[PDB]
Amino acid sequence: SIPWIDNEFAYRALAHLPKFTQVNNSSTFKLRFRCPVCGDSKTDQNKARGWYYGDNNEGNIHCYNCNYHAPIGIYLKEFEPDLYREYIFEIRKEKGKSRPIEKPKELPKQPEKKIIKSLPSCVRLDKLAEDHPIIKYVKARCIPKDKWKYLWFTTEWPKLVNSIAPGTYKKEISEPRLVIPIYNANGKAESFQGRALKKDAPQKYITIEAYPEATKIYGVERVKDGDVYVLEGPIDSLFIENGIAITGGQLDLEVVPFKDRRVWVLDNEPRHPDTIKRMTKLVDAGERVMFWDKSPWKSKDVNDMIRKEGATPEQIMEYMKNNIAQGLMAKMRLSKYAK
Amino acid sequence: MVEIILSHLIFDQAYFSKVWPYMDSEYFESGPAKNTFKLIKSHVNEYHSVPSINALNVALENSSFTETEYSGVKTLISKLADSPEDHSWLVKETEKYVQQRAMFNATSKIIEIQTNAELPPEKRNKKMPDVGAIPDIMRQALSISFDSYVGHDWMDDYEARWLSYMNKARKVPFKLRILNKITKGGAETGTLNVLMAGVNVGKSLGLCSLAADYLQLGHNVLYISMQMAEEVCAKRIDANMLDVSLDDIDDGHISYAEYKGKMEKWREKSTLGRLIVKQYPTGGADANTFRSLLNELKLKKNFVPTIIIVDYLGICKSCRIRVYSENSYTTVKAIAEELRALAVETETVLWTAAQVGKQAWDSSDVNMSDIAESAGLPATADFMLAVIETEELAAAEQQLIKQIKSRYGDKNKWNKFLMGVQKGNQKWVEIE
Amino acid sequence: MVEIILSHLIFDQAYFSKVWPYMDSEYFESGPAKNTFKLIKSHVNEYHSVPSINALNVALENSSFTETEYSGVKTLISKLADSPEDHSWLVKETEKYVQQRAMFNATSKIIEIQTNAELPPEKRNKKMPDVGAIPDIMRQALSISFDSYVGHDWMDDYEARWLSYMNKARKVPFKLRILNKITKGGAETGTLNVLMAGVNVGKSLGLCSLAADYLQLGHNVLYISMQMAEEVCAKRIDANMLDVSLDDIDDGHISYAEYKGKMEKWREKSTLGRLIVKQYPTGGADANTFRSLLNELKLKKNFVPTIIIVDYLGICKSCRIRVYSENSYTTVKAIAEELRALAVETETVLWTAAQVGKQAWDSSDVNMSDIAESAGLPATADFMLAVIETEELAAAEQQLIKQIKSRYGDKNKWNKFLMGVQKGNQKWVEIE
Amino acid sequence: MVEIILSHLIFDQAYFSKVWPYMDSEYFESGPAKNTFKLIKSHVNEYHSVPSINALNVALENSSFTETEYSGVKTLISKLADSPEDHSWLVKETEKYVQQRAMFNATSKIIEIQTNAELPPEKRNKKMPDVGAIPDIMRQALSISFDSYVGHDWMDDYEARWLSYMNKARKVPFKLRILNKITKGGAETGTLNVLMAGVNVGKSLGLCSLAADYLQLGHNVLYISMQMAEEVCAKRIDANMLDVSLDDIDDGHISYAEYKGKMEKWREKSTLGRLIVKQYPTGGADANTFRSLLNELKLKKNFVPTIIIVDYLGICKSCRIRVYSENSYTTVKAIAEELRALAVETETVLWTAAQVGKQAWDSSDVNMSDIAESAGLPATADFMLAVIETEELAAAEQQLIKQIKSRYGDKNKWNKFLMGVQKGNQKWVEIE
DNA sequence: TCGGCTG
RNA sequence: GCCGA
DNA sequence: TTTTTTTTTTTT
Ligand SMILES: Nc1ncnc2c1ncn2[C@@H]1O[C@H](COP(=O)(O)OP(=O)(O)OP(O)(O)=S)[C@@H](O)[C@H]1O
Ligand SMILES: Nc1ncnc2c1ncn2[C@@H]1O[C@H](COP(=O)(O)OP(=O)(O)OP(O)(O)=S)[C@@H](O)[C@H]1O
Ligand SMILES: [Mg+2]
Ligand SMILES: [Mg+2]
Ligand SMILES: [Zn+2]
């Protein structure tokens, strides 16, 4: 196919549609829009189910509201016959010639730009009194005290962010959150996560990046010799020696260092097929993945094991060190464990 | 001018009665206009009448659609209104718009065809025509005018029929007077003709002889051989057209000088056509194969045949039949029907061959009930001939023809005429 | 479409005359529509005449409801206009609306019945029916329609059937006294007729003779031919209408003045219909193709056929069966059934032809068991004639057309009858 | 692809002399490619020779070019290499690029024509072609092929056909004077041949011998055997090649020393071909398989066959036929057709065996009618030799071979011949 | 109340 | 539509 | 790729 022309024509033919948004991440080109086939919902104007994905080898317009998935050419034929003919002609026009899109291959990225120096409205956990409510909550979390020097407590999280990244929130409503600063390899904070307190925070539990190129892996500065264990929760990583945690919905293997010795320690849910998908994509790369297939505990995360089933960190480490499998060996445990 | 066309489709009887039958859903757009015409066409199919605006916007529009499409259709219908416009300019502009949109659709389709073909196989979206049939589609878009030409009215078109009579613009005469006197002028253009001889009684001596005869008459001949190689058929053609024994070409009694001189002498004549010989594997060519071959010959060699001689109908295959059937009747009849469809499409006399039954071998006479491949082939054939030289005519270098079937004339008038075969030269001469 | 229904109840008369018996106040709504229909029904009950708008206003004034719904009712009756729609679409749309609303009412009723059943008997309603009645009431909503006649009652409809006996209303004369004598009035409308004969025996000759005879009897004849080309069929017709032999045509033995004079002499007759000859590829026409052809012949010209002559049904294709998916029997039976369905839909005599088995091509007698292709063709055909030719018959230019099947008369009264055939003129003559 | 085409135009003689006649300045681009080809055309016109790279640079030095055009042309000239690619791929790829660019140019031209048409006629370009020529233009697009070879064109390839005649480019000798006498040079390539075994003849033996004789002539042979094991067929081959009696191999009279000595003596001769025996289960091998086997042999063993001897036709399987039977006419007909198609597509001689009826068994004279698989096999078998063994011939160690069907030559020239069959040696020798 | 989510 | 806040 | 009904056709 011709994905770049597909993206260009999709942008041309979807910009005028209401609730259009050109969501362009460094590897993905997507368009959000209210689907003209269905119209989505009057309440769900911003919750527009019309999506276009052009990052694939072909451009596909999919709407989950009316369940309409189709190639971009079909949409052009059904809605923009003039633009349809334009696209269908120009695709053949450039089809004969060699693809030149690789010629302007430039990187607009930048190095550390918003290096985080100090945290207003934040008091570190080890600096707090033993009867602080957050301290009691983390006692319930059973986090070892020595690592409390890595977590802060705040009450002005929107204010803190707008002091770091102004304009994030139109209102700086005071909000207590657990600020977990995410540092780089050299030890300087490149982002920070406002972990929700109590059962759940009111809104917007998100990790605020200092800049788009900031790291998403927590604890990299504390990585020592030996195998590196990759987990899903920074608090969970706090229970793991040489344990880093990826912070984000995107899982890129290239950005994660220690290709030789990185070990993926994921959740203990054989169900939740997205987990199985992640496991499969990791094993297809021949990566080192830990398997909970022989775990005596049946909780979800390591901290859950500790809190609910009374697991101890040493048991966790010995299970991880004895349950690392790679290649076909990993695939066996993956296959048996999934269901 | 879609709004005007629809407004005068709904609010004008004469305009509808004039322009509707040529109208189609693929003419207006991909928006509200197409859906409005869809509703109009649905109502016309259901009730054989032009609906009013009330029928459309209430009884019809209230069906499966989308909010955007419903709003657009309602807006368009509310926008429809009768306007006094002369009923000569309206029809002309409608015809021009229909022609323009037909050209637009044809161009889009051929571009899509090129894109599809450029894509490699296994994703080539079968049922889409190849690049070879790009021009005719565009030509189809050329002749899309509002000309009520459906069928051949017996009374309204006697002049054209008389022109066809007086020109005799269907007959392709033979080089033999004997066949012309029984076919009343020769074989006709869109016809499928069949030869039956048996085993090693003819059936390719006759086809090669007819190919040579049509060649000496300046006609384009395409000899599609299934049971013979590209060179043996050309060798029989050489034996016919050079007055040289076929054995003499093999042993070497003919020098290269004689052959080259005879060929150049034939070339210098202005009454010599082109005998293009093409071979396909036995059982591996259908009517689609022959259509592709005709398209290729037209494109590359600028060779549009008037005679197509297939060496054997029975060892062809059916394009429509997908699973090969052990039943000979249906298979052979389908092959013959496809061949006749090709012949009437290209207006080319399509000669071919059929195998006679085992009982007819070494029989002094052969009736039509001796056809072996299928009884359906004589049903869709146009002119069948039979070769019945048993032993005596072989000794006298003769061949008797019975003319088992004839659509060109009463087959009983000249039932037997004892064709003068010459096997060494692979030709036919009369016994005048 | 409640607005349309109410407006045409108030203003139209025939629509009220037919649709009023199948009307109930529950069909419309519980708002303005229900009150409007209640006013209409009350007015028609008091004075047995459809009211006027002024009558509706007076009824609103004297008989009033609550003001909140009174305003809605009064503003609902301000849009009922004359709007002279067509009658067929209006009746069909009213039928669809009442059927849909009856289904909705029945579904809501059964839901209410089940809900009442769920309640304890202490607090359950008594007016609602019991659960065992849920099926039958659904039937009561399933069979709601405006067809006052479900079928033909033998005693209740002794009238309206005697009319079909005085005026034949089905028979079409044959122009051949022998055919009428063996048919008692000729071929009936909405029926499929078959001429069955072997290869080159005269199936198309007989079809052309019948088409010409019908053309002389002021009948629209549509000669849909799959095997022969339009010009060939036209020539075979001209050989009959112009009384000039085919040899006289192919030898240029008729002056163009003679041809034009004879054609215009036929044209000047007021007892001459129209003959349209249409060509389709062999095996490329089905029932829907014929339906499209009929639609385009009705639209593009004022030509509605009364006789349809298909050249050969066997070389057609089934409109339901995928091509060559089933064997000869099933496919040909489906083709025959589709053709007969077309005939009954158009109320037109559909003549056609069929081949016989390979065994009967040299048989002095042809039995029904020799029908080629399906054996269901005689089952679905309405009148079958076998055309038989022998050397003795050919010696005097005659055939042996014999009644194989007949739904028009006792086939044994005149089973076989000699019918002289002038092949040169392609004409049928009766021995007298 | 433009860079490769220009580079191989500059730095080649065969590729230029092959593909120059089909190159136009509009085929490449509107930039560096077009200007470079313009320079090439100018140089080849002013001096009738392909420019060198420095010659092209000089032409760039002295020419009308803009600064950007000058830089682009200079860079492209410096980017031209003398890479020695293969020839066939280069021709095919440049032809594909030319055809694709021609299609793009024609599509752009017709689109611009249609855009010009939809303009006020007072304001239009006169030079633009009219709409009616659009189907012609696309035809000119598809009339682009570097090598225009579609079928054997008479009167245009008389020299090549005569060269094939003199060179005997189709015949393959038999190492037996009698067979070459009855075949005018032996069997031909792309053909099928069958041996009709009579009452106990040993279908394997003849195919065995021919297999041998073909081996001694240096031809690559592949004996696909069904009813026998690879070792048994190879043992018969050893019997024919080493003059060792077959039963002597079983008994052990011939020792390992003598066997290996004879094998190495045969290996010393440079006039010895290669024989590849491959076994397949009875009825588990159709023609399509054989194609895969040939692919494997060519890919792996580099063995390109010219003779393919299949052990038994009746034992074989039809390529696409579900129903299988031990002796059925439809199956043998399909098998013969598929095997001949394989022979044609492989340009190889194919041999097989078949059985005849009991009437052929009892009678010394065998007719084509007296064939179990007549009409079927005779139709698709180029050569047919009836091998009959009689008691008197058994006493004389001979067999009566009769040329039942010879597409190669006249049947009656030398029909019956006595053959010196040695069953123990499995050998055929001539008779003085 | 928001964003991101395969076919 | 499902998930997260 | 078998398997069974039915019909139709064809070959021996
Ligand atoms: N090279 C030749 N020299 C002389 N006569 C030949 C030659 N080739 C074929 N014949 C004659 O041509 C006849 C053979 O039939 P053909 O005309 O080749 O077609 P056909 O063989 O009958 O078709 P089929 O399907 O193979 S049976 C016999 O009468 C042969 O004597
Ligand atoms: N064009 C013609 N000129 C002269 N006589 C003809 C012509 N066409 C047919 N005939 C004669 O009329 C007879 C029957 O003709 P047709 O009805 O056309 O054949 P048919 O009954 O349609 O058989 P089919 O359908 O081709 S298997 C032939 O056997 C000829 O004797
Ligand atoms: Mg032949
Ligand atoms: Mg006919
Ligand atoms: Zn949608």
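Determined by electron microscopy, 4.1 Å, according to the entry header.
For all residues, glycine too, the Cβ spot is worked out from N, Cα and C.
Quoted from Swiss-Prot, the note attached to the mutagenesis of B:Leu192 to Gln states: Partially suppresses phage growth inhibition by extra copies of bacterial AbpA-AbpB. Under the DSSP three-state reduction, B:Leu192 (mutagenesis position) is assigned to strand. Long-range C-beta contacts of B:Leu192 (mutagenesis position), restricted to its own chain and to partners at least six residues apart, with a cutoff below 8 Å, comprise B:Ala336, B:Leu339, B:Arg340, B:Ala343, B:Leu350, B:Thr352, B:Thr380, B:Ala381, B:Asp382.
What Swiss-Prot records for B:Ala197, B:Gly198, B:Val199, B:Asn200, B:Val201, B:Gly202, B:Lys203, B:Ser204 is ATP binding site, and it gives sequence analysis as the kind of evidence. Sequence-distant contacts of B:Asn200 (ATP binding site), defined as residues of its own chain at least six apart whose C-beta falls under 8 angstroms from its C-beta, are absent.
Among the mutagenesis results in Swiss-Prot, B:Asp213 to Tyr has the note: Partially suppresses phage growth inhibition by extra copies of bacterial AbpA-AbpB. The residue drawn here is the original one. Its Cβ placed at the centre, B:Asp213 (mutagenesis position) has 21 other Cβ atoms within 10 Å.
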_Whole-number answer please: how many Å between the C-alpha atoms of B:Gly198 (ATP binding site) and B:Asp213 (mutagenesis position)?_
22
_Position of peak Cβ density within 10 Å, selected from the binding-site residues B:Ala197, B:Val199, B:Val201_ = B:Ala197
*Which of these recorded positions (B:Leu192, B:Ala197, B:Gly198, B:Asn200, B:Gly202, B:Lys203) have a C-beta closer than 6 Å to some atom of ligand 5?*
none
*May I have the list of same-chain residues other than B:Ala197, B:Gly198, B:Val199, B:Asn200, B:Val201, B:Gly202, B:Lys203, B:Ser204 whose Cβ is within 8 Å of the Cβ centroid of the recorded ATP site, in sequence order?*
B:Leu205, B:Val387
*Could you tally the C-beta atoms, other than its own, that fall within 10 angstroms of the C-beta of B:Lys203 (ATP binding site)?*
22
*asked:* Through the lens of DSSP with three states only, how would you label B:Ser204 (ATP binding site)?
replied: coil
*Among the recorded positions (B:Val199, B:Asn200, B:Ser204, B:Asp213), which are close to chain D, meaning C-beta separation under 8 angstroms?*
B:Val199, B:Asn200
_Listed binding-site residues with Cβ under 6 Å from ligand 3, out of B:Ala197, B:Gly198, B:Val199, B:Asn200, B:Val201_ = none
*Relative to ligand 1, which of the recorded positions B:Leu192, B:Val199, B:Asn200, B:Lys203, B:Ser204, B:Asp213 have a Cβ found under 6 Å from one of its atoms?*
B:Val199, B:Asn200, B:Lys203, B:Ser204
*Please state whether DSSP places B:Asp213 (mutagenesis position) in a helix, a strand or coil.*
helix
*Any idea what the Cα distance is from B:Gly202 (ATP binding site) over to B:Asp213 (mutagenesis position), rounded to a whole Å?*
16
_Sequence gap of 6 or more, Cβ distance under 8 Å: name the residues on the same chain that satisfy this around B:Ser204 (ATP binding site), in order along the sequence._
B:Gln227, B:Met228, B:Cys233, B:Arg236, B:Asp311, B:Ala353
